Amino acid sequence: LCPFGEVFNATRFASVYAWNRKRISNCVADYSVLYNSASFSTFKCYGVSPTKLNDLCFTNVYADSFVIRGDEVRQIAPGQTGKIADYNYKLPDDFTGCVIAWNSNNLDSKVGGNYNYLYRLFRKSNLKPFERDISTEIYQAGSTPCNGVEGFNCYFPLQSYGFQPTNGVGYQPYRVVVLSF
Amino acid sequence: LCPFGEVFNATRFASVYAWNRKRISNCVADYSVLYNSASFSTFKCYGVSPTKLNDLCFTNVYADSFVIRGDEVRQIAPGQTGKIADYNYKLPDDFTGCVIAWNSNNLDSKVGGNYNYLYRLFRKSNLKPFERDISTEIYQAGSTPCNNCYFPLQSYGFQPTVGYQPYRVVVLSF
Amino acid sequence: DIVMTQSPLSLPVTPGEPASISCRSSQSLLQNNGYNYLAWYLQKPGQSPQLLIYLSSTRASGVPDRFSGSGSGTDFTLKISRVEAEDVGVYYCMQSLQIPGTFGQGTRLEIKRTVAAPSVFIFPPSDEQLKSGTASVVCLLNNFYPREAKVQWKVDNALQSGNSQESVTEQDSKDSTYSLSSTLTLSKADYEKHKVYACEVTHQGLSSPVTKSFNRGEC
Amino acid sequence: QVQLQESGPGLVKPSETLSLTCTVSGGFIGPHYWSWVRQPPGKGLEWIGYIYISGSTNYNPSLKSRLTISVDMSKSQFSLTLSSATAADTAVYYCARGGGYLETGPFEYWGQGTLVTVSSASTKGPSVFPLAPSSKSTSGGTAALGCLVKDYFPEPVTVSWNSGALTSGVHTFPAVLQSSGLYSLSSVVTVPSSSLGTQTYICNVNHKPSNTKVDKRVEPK
């Protein structure tokens, strides 16, 4: 019985800019329960149909999990284009695997702020599929030095999410995983 | 070739209200002599990164020009609200090119102060993108034909005194 | 609308060391320019608000150069290098990116000071109130710190409650002191029963409780 | 330099028009937007709207249905008219000079402030009671005394001593609300008491809504 429980029932999920990748092998897993589970809001994937997953013996399984806002969730799919997709997590067009997302707004919000899950904005020079690069530094066009923030001149690339308001269908703190075969 | 030196090295600059326009085309202009110069305090470009304009060809560009304060430069932007973004030359919310400015206190100085400069400060309503109004008349609720009679134009009281020094603004829009 | 938040809501700071107040926004604050618009006001007790910082990085005229700000996007921070006796007040942060412009809850800064012994006084009623229909006796507390205290009125060695009110003053800007007073109301009919009245004062800096009393019948 | 100042009525009946005026002195006509702002008691501040010199203006969407504002160049005054008000609008009003016109919002100058109350009780006159010092009022070489004012409505009241010549040790505690419905407030002054017998104690009590000016005398014993 392969242990997907801790992957799907962990405590502290990694930030989007530094998503944690887990290795799964030498185990037998059942996909009947995952598709039969209605507690997960979104379960749609291709490359292999979900109903036929009970008869496969592929080599390696990757468990990637991170946290994204309820908006731009569809940007996780490959061949897309967006603020987060093209910049912090890009999937190749030759991708095979599935994407799973569920709401977890029961233990993140309705408090004096969350301030846990950072991200970088529309900057840098785009992304390639599967890099996981963290080079936090201050840079901006305009023939500038590197001394500090100085907005009239430079910016600090990363800022925070906000899920304090109870409002927002696409603003609730959703959690997402992407299994790759 | 397009002679940018005519507008960037002219002798006199029109006031903000009656700003002299220009339209240049059918020539070759390089966007490096002005970009690399260190005399420009501010050089902000919208919709295009400055060093790739040479690889782009357009139908026609424009060269607006006027004179404003130093601390009043920032109203020249897509959609603020002040004394120039509502009552004088006002940018639209659409595409805009590269807005330039620099300090020009060298040739605008001395005890008298260049009172020839003037600006509009008594407009009765908002403007349209690139309005360029030309008129002069009082406004008041007195129903008096030919006059209480405050002039609708004031004079920039310039003098060699950090947000009041003369600046030169030239806008490239295409 | 966009709502401002600050952290904390109250802050006690000893003179000499730097402090910091944070104001976090709910939407990105960066217009089409490179500027980010923000403000920081300071309301002393009994006065009108004043301007300290605008554009989050440029000071105002006449302000001492001890205050400064930084940050962009949705995070900003104000710091005071050395607090003084006049820095008692409530601080606010304003956003001005678009209509409407609303403030925050308001951080309260508290100044710290060595404990001093409170002074007590009692005010017997005069004949004007004795003939106007209601007699009032007032107990006075002056220049004490901290404000934490609690008083009782002992009328003929009997505890009284539910008919008294106390008044407190905001901390003074010259010596950092708190003052308190207590008021008791009573009608004429039941007033002519008791003889001795007193107010009870307990303070952290006082070794023992102090009781000051007076007897009715002496001018 | 500019010194703003308000003036107007203090008590207004429910569902009645409210009128004020923030006169401007010193710096005259110029290209500066002017605004208004208010503050609920013991809460945050609330900005209302701004008006230009010519007359163009923008309003807060919440209060865009029963509020108006104008200007008058000749008298250097601009007024705020609020109609069909409720009890929730009882607050203190400040008039600014910079205006938060969604561009920079530099509030360069603020006014003194005026408090307005919404109710249907009428204005009442106070009754000043002196706080005569006594033997128990002195513990050593220091004695304290003051004045008490009772049964006044509405707020506020200004208390001064010796026509402003006595500014050390003066204290004015915030007013309290009684169950009967009439406010109460007292003030006390502490002095290094060494010259009692000839010093004159006078508390300057004023009430603008009820134009009551009284200078009560306080004497020992």
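Sequence positions for chain B are given in Swiss-Prot numbering; the residues included correspond to 335-481, 487-500, 503-515, in order.
This deposition comes from electron microscopy, 4.0 Å.
Keep in mind that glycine also has a Cβ here, set from the backbone N, Cα and C atoms.
Under its mutagenesis entries, Swiss-Prot includes B:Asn343 to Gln with the note: Reduced viral infectivity. Note: B:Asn343 (mutagenesis position) has no non-local neighbours, i.e. no same-chain residues 6+ apart with C-beta under 8 A of its own C-beta.
In the three-state DSSP scheme, B:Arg346 (variant position) is classed as coil. Among the natural variants in Swiss-Prot is B:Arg346 to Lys, noted as: In strain: Mu/B.1.621.
Annotation of the natural variant B:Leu368 to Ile in Swiss-Prot: In strain: Omicron/XBB.1.5, Omicron/EG.5.1. A simple way to gauge crowding: the CB of B:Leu368 (variant position) has 19 other CB atoms within 10 angstroms, across all the protein chains here.
One entry in Swiss-Prot concerns the natural variant B:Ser371 to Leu. Its note says: In strain: Omicron/BA.1. In the three-state DSSP classification, B:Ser371 (variant position) falls within coil. Around B:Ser371 (variant position), no same-chain residue six or more apart in sequence has its CB under 8 Å from its CB.
Summarising the environment of B:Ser373 (variant position), the number of other Cβ atoms within 10 Å of its Cβ, over all protein chains shown, is 9. Listed in Swiss-Prot is the natural variant B:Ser373 to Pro, annotated as follows: In strain: Omicron/BA.1, Omicron/BA.2, Omicron/BA.2.12.1, Omicron/BA.2.75, Omicron/BA.4, Omicron/BA.5, Omicron/BQ.1.1, Omicron/XBB.1.5, Omicron/EG.5.1.
The annotation that Swiss-Prot gives for the naturally occurring variant B:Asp405 to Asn reads: In strain: Omicron/BA.2, Omicron/BA.2.12.1, Omicron/BA.2.75, Omicron/BA.4, Omicron/BA.5, Omicron/BQ.1.1, Omicron/XBB.1.5, Omicron/EG.5.1; complete loss of interaction with host integrins. Cβ environment of B:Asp405 (variant position): B:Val503, B:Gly504, B:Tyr505 lie under 8 Å away, each six or more residues apart in the same chain. In the three-state DSSP assignment, the secondary structure recorded for B:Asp405 (variant position) is coil.
Quoted from Swiss-Prot, the note on natural variant B:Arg408 to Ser is: In strain: Omicron/BA.2, Omicron/BA.2.12.1, Omicron/BA.2.75, Omicron/BA.4, Omicron/BA.5, Omicron/BQ.1.1, Omicron/XBB.1.5, Omicron/EG.5.1.
One natural variant catalogued in Swiss-Prot, B:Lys417 to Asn, is accompanied by this note: In strain: Beta/B.1.351, Omicron/BA.1, Omicron/BA.2, Omicron/BA.2.12.1, Omicron/BA.2.75, Omicron/BA.4, Omicron/BA.5, Omicron/BQ.1.1, Omicron/XBB.1.5, Omicron/EG.5.1; May enhance affinity to human ACE2 receptor. Close to B:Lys417 (variant position) in the fold, though at least 6 residues off in sequence, lie B:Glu406, B:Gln409, B:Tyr453, B:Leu455, each with a CB less than 8 Å from its CB.
Under the three-state DSSP scheme, B:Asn440 (variant position) falls in the coil class. There are 7 other CB atoms within 10 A of the CB of B:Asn440 (variant position), with all protein chains counted. Quoted from Swiss-Prot, the note on natural variant B:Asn440 to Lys is: In strain: Omicron/BA.1, Omicron/BA.2, Omicron/BA.2.12.1, Omicron/BA.2.75, Omicron/BA.4, Omicron/BA.5, Omicron/BQ.1.1, Omicron/XBB.1.5, Omicron/EG.5.1.
While the structure shown retains the original residue, Swiss-Prot records the natural variant B:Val445 to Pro with this note: In strain: Omicron/XBB.1.5, Omicron/EG.5.1. Annotation note: B:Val445 (variant position) sits in a coil segment as assigned by DSSP.
Counting every protein chain shown, 8 other Cβ atoms lie within 10 Å of the Cβ of B:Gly446 (variant position). According to Swiss-Prot, the natural variant B:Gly446 to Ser carries the annotation: In strain: Omicron/BA.1, Omicron/BA.2.75, Omicron/XBB.1.5, Omicron/EG.5.1.
While the structure shown retains the original residue, Swiss-Prot records the natural variant B:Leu452 to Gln with this note: In strain: Omicron/BA.2.12.1. B:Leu452 (variant position) falls within a strand segment according to DSSP. Using a 10 Å Cβ-Cβ cutoff, B:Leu452 (variant position) registers 15 neighbours.
In Swiss-Prot, a published natural variant is listed as B:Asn460 to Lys, annotated In strain: Omicron/BA.2.75, Omicron/BQ.1.1, Omicron/XBB.1.5, Omicron/EG.5.1. Classification of B:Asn460 (variant position) by DSSP places it in coil, neither helical nor stranded.
In the three-state DSSP scheme, B:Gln493 (mutagenesis position) is classed as strand. Neighbour list (B:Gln493 (mutagenesis position), Cβ cut-off 8 Å, at least 6 residues apart, same chain): B:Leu452, B:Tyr453, B:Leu455. Quoted from Swiss-Prot for the published mutagenesis B:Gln493 to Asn: Reduced host ACE2-binding affinity in vitro.
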### Task
Could you tell me how far apart, in whole Å, the Cα atoms of B:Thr500 and B:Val503 are, given that 2 residues between them are missing from the model?
7
### Task
Round to a whole number and give the Cα-to-Cα distance in Å for the pair B:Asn460 (variant position) and B:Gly446 (variant position).
34
### Task
Among all chains shown, work out which of the variant positions B:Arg346, B:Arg408 has the most CB atoms within 10 A of its CB.
B:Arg408
#### Entry: Å between Cα atoms of B:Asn487 and B:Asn481 (gap: 5 unmodelled residues)
7
### Query
Once the DSSP letters are reduced so that anything not helix or strand counts as coil, what is B:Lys417 (variant position)?
coil
### Message
If I take the Cα of B:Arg346 (variant position) as reference, which of the variant positions B:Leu368, B:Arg408, B:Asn440, B:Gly446 has the closest Cα?
### Response
B:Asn440
#### Entry: Listed in sequence order, residues with CB under 8 A of B:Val445 (variant position) and six or more positions away
B:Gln498
### Query
Nearest to B:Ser373 (variant position) by Cα distance: which of the variant positions B:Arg408, B:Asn440, B:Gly446 is it?
B:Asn440
